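S.K.: Structure in structure tokens, see below.
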Amino acid sequence: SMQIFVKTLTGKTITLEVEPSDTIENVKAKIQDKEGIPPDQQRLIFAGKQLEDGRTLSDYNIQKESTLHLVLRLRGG
Amino acid sequence: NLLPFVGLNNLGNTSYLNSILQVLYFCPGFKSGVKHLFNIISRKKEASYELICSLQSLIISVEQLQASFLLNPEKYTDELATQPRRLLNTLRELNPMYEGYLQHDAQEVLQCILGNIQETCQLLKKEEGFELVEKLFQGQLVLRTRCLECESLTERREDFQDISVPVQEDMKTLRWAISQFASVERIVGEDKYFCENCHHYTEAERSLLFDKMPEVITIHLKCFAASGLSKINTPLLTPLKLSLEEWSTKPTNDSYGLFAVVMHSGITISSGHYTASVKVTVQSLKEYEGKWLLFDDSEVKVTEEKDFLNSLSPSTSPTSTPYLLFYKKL
Ligand SMILES: [Zn+2]
């Protein structure tokens, strides 16, 4: 279990205790516990790449003190 | 009264892709990088490559329509536009969310295109201008944490392709937004840091510093809020020149100049319209240098520097909300 940082919609940082085996869905559920954003509205960016549902944090090499960036979807067309 | 600038026809809710494709067509070095990669792939095929092939086809289509309009501007009455059908096909192959005719995120489709170009480059290199995306859009962040108990420092290096700044605290400038992103923040309370030197939960200071810098800075504006998700339509006061030295690991004299804006129109976040503004950088194509083209799908308007800068202001409350800002290194 490791601690990671999430920079949220106001720029304000929160923490999460996660496993390298947790999935992006579980990370998004914890973010919902802390922020109130449904996991289907969440986009998580780590090191420039968006984290895909169905993968794990170890797939992305996210370790202690890695920072996710939380954005939403602004739909247009 | 048509300008010699090729718009893109909306193929059904596809302005998210159109405005990104315009910003990329006018990004300095992206056309040349795609042409180089396509030369490589075509020699390899005469001896995953479909994003490059279909971007190259779109780029040549835009170039040839511009040339034919400049040759016979009479065969062109209503609009000078083309369709990105093949490239939308390629995006639906690369990512099934673009199947159909729904509305999407411009920053997300930009991230998809650039990520796939980078994967193609890494494939070509591993098999063997193979660092197009890394040189144009990628930088280094140094993410420093200071325990407020023991006052020890831990660092991380992370890549970035854009800076996601807030537009609202919960008139403000882009500098305020970048400070909210990178100035020292103090994480406390429920968000205490776990220090391994203390083996305890502590309060901590986090700060970010730009280490290596791209040639193009993309600012992703978080123009959305949670209470229940809403859109923030009040913009920041956006500058024409930008320096990031206040948040850099070293002194720099490298400043940046705004060259492209993607705007969102709509009172919600679940729908709307994307438009792109682009700064222009054969003699007929120099009465436009320094002027701003507004790309509304197949319609192309021109605008002066000062009028464009005014239309961005929060005081003249705009209906197009800035969403992506593009700054290139001067
Ligand atoms: Zn400590």
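Residues 76-122, 142-222, 422-463, 482-538, 548-601, 737-785, in that order, are what chain B shows, numbered as in Swiss-Prot.
Cβ atoms are placed via backbone N, Cα and C, with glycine included.
Annotation comment: Swiss-Prot describes B:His593 as active site, proton acceptor, evidence class sequence analysis. According to Swiss-Prot, the mutagenesis experiment B:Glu444 to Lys carries this note: Strongly reduces interaction with WDR48 and activation by WDR48.
So that I understand the layout, could you describe where these features sit and how close they are to other parts?
M.R.: Around the Cβ of B:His593 (active site, proton acceptor), 20 further Cβ atoms fall within 10 Å across all displayed protein chains.
Neighbour list (B:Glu444 (mutagenesis position), Cβ cut-off 8 Å, at least 6 residues apart, same chain): empty.
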S.K.: Sort B:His593 (active site, proton acceptor) into helix, strand or coil using the DSSP assignment.
M.R.: strand
